Amino acid sequence: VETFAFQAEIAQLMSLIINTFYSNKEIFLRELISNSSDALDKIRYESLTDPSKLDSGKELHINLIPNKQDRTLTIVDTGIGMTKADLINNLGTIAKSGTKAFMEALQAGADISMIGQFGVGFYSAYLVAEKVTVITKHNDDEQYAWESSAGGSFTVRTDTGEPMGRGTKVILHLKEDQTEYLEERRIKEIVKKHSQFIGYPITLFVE
Ligand SMILES: Cc1c2c(n3c1CCCNC[C@H](C)Nc1cc-3ccc1C(N)=O)CC(C)(C)CC2=O
């Protein structure tokens, strides 16, 4: 298990998301589904040039899996996945400019729901989750688990859970007062409202 410090800008962003009063938390789901859709677009594109990139799985889809016993909402996709380098440095480095611009936009009158326009929508997960675990598998790398409860650090470890083949699983460990997002009716409502036209099958599991 390796422990890393967040880039200073990202720590700032996470604190803003966690501390700012903002009732429209439901937009987190849209942002995570968007991330999945982007990752699916990417593997679909790459597979046109190299069809063997789907040897790790041909199905391109998104699953939403609520678990009331564990108080987790999981977003699973069979997208391109992320390498160790992506998890630790690449995506966070890129997120620096997006974070800066976002925080500047907020100072100018924008609101937290616009986070996606700045490429850092993933962090909206902290609107509803006390901890986020990201399990991911990219064709060119091993399966890893990234994890953070904020507070300025994250961890990365090789994952010894069930093999995924290819893709990403975002496990939201929900805050005690955000359990509405485990309810079938509520998830259905949010998907229909914000994610109606995603170009991949979204299956809402039931309990
Ligand atoms: C900016 C960002 C970040 C993450 N994703 C993106 C968003 C940046 C663009 N996403 C492309 C990659 C391939 N896919 C994804 C990336 C992210 C989340 C989910 C997916 C996912 N569901 O595949 C996750 C980590 C843990 C690296 C932290 C972070 O800074």
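All chain A residue numbers match Swiss-Prot; in order, they span 17-223.
The backbone N, Cα and C atoms fix where each Cβ goes, and this holds for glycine too.
Listed in Swiss-Prot:
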type	residues	note
MUTAGEN	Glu47 to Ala	Strong ATP-binding. Strong interaction with HSF1, HIF1A, ERBB2, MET, KEAP1 and RHOBTB2. No effect on interaction with TSC1
MUTAGEN	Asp93 to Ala	Impaired ATP-binding. Strong interaction with HIF1A, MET, KEAP1 and RHOBTB2. Loss of interaction with HSF1 and ERBB2. Los of interaction with TSC1
MUTAGEN	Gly97 to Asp	Abolishes ATPase activity
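Positions of Swiss-Prot features highlighted on the structure.
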residue: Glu47; record: mutagenesis position; Cβ within 10 Å: 21
residue: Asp93; record: mutagenesis position; Cβ within 10 Å: 28
residue: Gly97; record: mutagenesis position; Cβ within 10 Å: 26
Can you check what DSSP calls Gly97 (mutagenesis position), collapsed to helix, strand or coil? coil
Measuring Cα to Cα, how far is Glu47 (mutagenesis position) from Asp93 (mutagenesis position) in Å? 14
Check the DSSP secondary structure of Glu47 (mutagenesis position), expressed as helix, strand or coil. helix
